Structures are given as structure tokens and as C-alpha cells.
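J.: Once you've had a glance at the structure underneath, I'll fire off some questions.
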Amino acid sequence: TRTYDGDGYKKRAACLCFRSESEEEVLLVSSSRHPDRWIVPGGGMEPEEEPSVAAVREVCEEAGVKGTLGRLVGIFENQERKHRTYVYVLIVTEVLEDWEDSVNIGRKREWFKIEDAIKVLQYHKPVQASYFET
Ligand SMILES: O=P(O)(O)CP(=O)(O)O[C@@H]1[C@@H](OP(=O)(O)O)[C@H](OP(=O)(O)CP(=O)(O)O)[C@H](OP(=O)(O)O)[C@H](OP(=O)(O)O)[C@H]1OP(=O)(O)O
């Protein structure tokens, strides 16, 4: 079930999934619509679902990783898509081999140095590139 803020923006949560506490490499996943495009893993919050809980669930489903949830980075709007996304830091401690989106739609995942993640997100996902600019 999709959920919405009072202004009609779709509620979403996403994680910056870092390889380590150094926050030097981050996990991106492929788009299902365009498998040659990279995005930050995230998606819709369920009814009454805490944003931090949604963030952890979405990363598990989309990226097949678990770890230690850190700070809320911020709340980011995509005016074009009418999205409002809570973005968290996650330090990855478990990498699972056969996760929900791999099995179901063949979603890919890849480690990126921060500067290269910002580069690949800039064209289609400038708001996701801004997640890192803190
Ligand atoms: O596909 P996933 O959820 O993994 C990633 P994302 O949501 O970013 O994919 C969107 C897609 O949305 P969705 O597939 O319906 O959720 C868009 O679709 P919608 O927002 O539903 C617009 P639609 O109703 O499909 O015309 C539109 O895909 P499309 O329209 O080209 O199929 C975007 O592509 P673009 O056309 O903006 O370059 C594409 O963005 P991408 O991440 O591929 O750059």
C-alpha cells in the first residue's frame, strides 16, 4: 500500500549503504525499468511504518544487505515525481546472495566510491546525487 504526506507527496525511505564506517564506498542498485541505470536503494513507506523501519526493509528487498542503521541525513523532495524521501546512513555488515529483487526482477548491485556514485546519479537522479553533498 502506497502512503502520502498531507500535500500528496508519496512517502519514501532510502539508505546510503556504506561498505564501512569510513563511508568511502556506497552500494547502488539497478533501476527495474532501465537496468543500465544506477539508483540509491529505497521505496515506499507502508501505513504506520516508521521511516527508519521502511529504510531497512527497502534496502533488504532491493539490495540484499543488512547492517547498523545510523543517522537520518535529511528529508529530500523530488518535485517532478512528487516524492518525499527520508534518507538514512546504513553501515553494511551482511551481504546476502539471493535477495528478493535479484530472484524476482534480476536487480543488480555494485559498490561505488562516493565521487563515482555522485557522477552516475547526476543525470537521471540529481536529488539522489544531493543525498551525498552533506
Ligand atoms: O524502475 P524502478 O522503481 O527500479 C527505479 P525508478 O522508479 O527510478 O524508475 C523510473 C520509472 O518508475 P517506476 O519503474 O514506474 O517506479 C519511471 O516511470 P513512472 O514514474 O511510472 C512514469 P510512467 O507512468 O512509467 O510513464 C520512468 O520510467 P519510464 O516512464 O521511462 O518507464 C523513469 O525513467 P525516465 O523515463 O524518467 O528516464 C524511471 O527512472 P530510472 O530510475 O529508470 O531513470
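Here Swiss-Prot sets the residue numbers for chain A, with the shown residues being 9-142 in order.
Looks like X-ray crystallography, 1.7 Å, at least that's what the header says.
Here the Cβ of each residue, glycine as well, is placed from N, Cα and C on the backbone.
What Swiss-Prot shows for this protein is this:
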- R10, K18, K19, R20, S39, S40, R41, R89, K90, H91, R115, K133: substrate binding site (BINDING)
- 17-142: domain 'Nudix hydrolase' (DOMAIN)
- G50 to A or V: Loss of diphosphoinositol polyphosphate phosphohydrolase activity (MUTAGEN)
- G50, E70: Mg(2+) 1 binding site (BINDING)
- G51 to A: Loss of diphosphoinositol polyphosphate phosphohydrolase activity (MUTAGEN)
- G52 to A or V: Loss of diphosphoinositol polyphosphate phosphohydrolase activity (MUTAGEN)
- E69: active site, proton acceptor (ACT_SITE)
- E70 to A: Loss of endopolyphosphatase activity (MUTAGEN)
- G78 to A: No effect on diphosphoinositol polyphosphate phosphohydrolase activity (MUTAGEN)
- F84 to Y: Induces a strong decrease in Ap6A and [PP]-InsP4 hydrolysis, while it only weakly affects PP-InsP5 hydrolysis (MUTAGEN)
- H91 to L: Induces a strong decrease in Ap6A and [PP]-InsP4 hydrolysis, while it only weakly affects PP-InsP5 hydrolysis (MUTAGEN)
J.: Determine the Cβ neighbour count for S39 (substrate binding site): the number of other Cβ atoms within 10 Å of its Cβ.
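T.: So the Cβ neighbour count for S39 (substrate binding site) comes to 14.
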J.: Take the Cβ of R41 (substrate binding site) and count every other Cβ within 10 Å, whichever protein chain it belongs to.
T.: 6
J.: Hey, what's the Cβ neighbour count for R115 (substrate binding site) at 10 Å?
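T.: Result for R115 (substrate binding site): 21 other Cβ atoms within 10 Å.
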J.: When the Cα-Cα distance from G52 (mutagenesis position) is computed for each of the recorded positions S39, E70, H91, which gives the smallest value?
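T.: Closest recorded candidate to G52 (mutagenesis position) by Cα: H91.
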J.: Measure from the Cβ of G51 (mutagenesis position) and count the other Cβ atoms within 10 Å, all protein chains considered.
T.: 19
J.: Which recorded positions out of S39, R41, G78 lie by ligand 1, going by a Cβ under 6 Å?
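T.: Near ligand 1, sequence order: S39, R41.
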J.: Least buried of the recorded positions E69, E70, going by other Cβ atoms within 10 Å?
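T.: Candidates: the recorded positions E69, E70. Fewest Cβ atoms within 10 Å: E69.
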J.: Filter the binding-site residues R10, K19, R41, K90, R115 down to the ones within 10 angstroms of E70 (mutagenesis position), Cα to Cα, kept in sequence order.
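T.: Matched binding-site residues: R115, sequence order.
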J.: Secondary structure at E69 (active site, proton acceptor) (DSSP, helix/strand/coil)?
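T.: The residue in question, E69 (active site, proton acceptor), is helix (DSSP, three-state).
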J.: Closest to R115 (substrate binding site): which of the recorded positions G50, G51, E69, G78, going by Cα position?
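T.: Given the candidates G50, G51, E69, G78, the nearest one is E69.
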J.: Take the Cβ of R10 (substrate binding site) and count every other Cβ within 10 Å, whichever protein chain it belongs to.
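T.: Other Cβ atoms within 10 Å of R10 (substrate binding site): 11.
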